[PDB]
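Worksheet: one structure, shown below.
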Amino acid sequence: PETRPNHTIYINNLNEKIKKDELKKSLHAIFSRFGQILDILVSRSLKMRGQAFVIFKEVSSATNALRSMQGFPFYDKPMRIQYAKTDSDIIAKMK
RNA sequence: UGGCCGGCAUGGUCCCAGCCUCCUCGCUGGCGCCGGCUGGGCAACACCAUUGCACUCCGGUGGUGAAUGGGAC
């Protein structure tokens, strides 16, 4: 069951050998051109590694990002993007 | 030596170069042989496992079972 459009894109299949600080940096390097980014959440725990939550200010940015960067080779692996199942807190504290 | 001990071997103090290491990365650490017991930590590194939807930091295991020569007194 696919997911509905969201402010936050959920990326997975990421290179797990990349430190947290660097991944957020590089992800911002390539995703900032799609619109303002409120935050990029990354955890290297057993359950959350290889995944990231990019939080865009406007849904159109997330959408563009999702369509434009699907399968993009990043740290030698094709990035798999989806919309986040639910809003991130940063988005709730507003809209 | 991360903490502790048993055996053996070994003239000393320095000075230069090379090398080693999970646990005070270097010049007021170390770089003989052999044996047993043991603490901490996944922080770095490595290996294993993991394709996982969060907004609570949080899988596991490994290492020192290491590293040479030269010079001056």
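Chain A residue numbers are taken from Swiss-Prot; in order, the displayed residues are 4-98.
Structure method, as recorded: X-ray crystallography, 2.7 Å.
Positions of Cβ are set from backbone N, Cα and C atoms, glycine also.
In sequence order, A:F56, A:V57, A:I58, A:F59, A:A65, A:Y86, A:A87, A:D90, A:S91, A:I94 make up the list of same-chain residues 6 or more apart from A:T11 (mutagenesis position) whose Cβ falls under 8 Å from its Cβ. In the three-state DSSP reading, A:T11 (mutagenesis position) counts as strand. As a published mutagenesis entry, A:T11 to V appears in Swiss-Prot alongside the note: Abolishes RNA binding.
Under mutagenesis, Swiss-Prot gives A:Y13 to F with this note: Substantially reduces RNA binding. Taking a C-beta cut-off of under 8 angstroms and a sequence separation of 6 or more, A:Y13 (mutagenesis position) has the following same-chain neighbours: A:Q54, A:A55, A:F56, A:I84, A:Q85, A:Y86, A:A87, A:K88.
Where Swiss-Prot documents A:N15 to V as a mutagenesis experiment, the accompanying text is: Abolishes RNA binding.
Within 10 Å of the C-beta of A:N16 (mutagenesis position) we count 14 further C-beta atoms, all protein chains included. Record note (Swiss-Prot), mutagenesis A:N16 to V: Substantially reduces RNA binding. The unchanged residue is displayed.
Record note (Swiss-Prot) on the mutagenesis of A:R52 to Q: Abolishes RNA binding. Other Cβ atoms within 10 Å of the Cβ of A:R52 (mutagenesis position), summed over all protein chains shown, number 17. A:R52 (mutagenesis position) falls within neither a helix nor a strand when secondary structure is assigned with DSSP, and so counts as coil.
Cα spacing between A:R52 (mutagenesis position) and A:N16 (mutagenesis position): 9 Å, rounded to the nearest whole number. The DSSP secondary structure for A:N16 (mutagenesis position) is coil.
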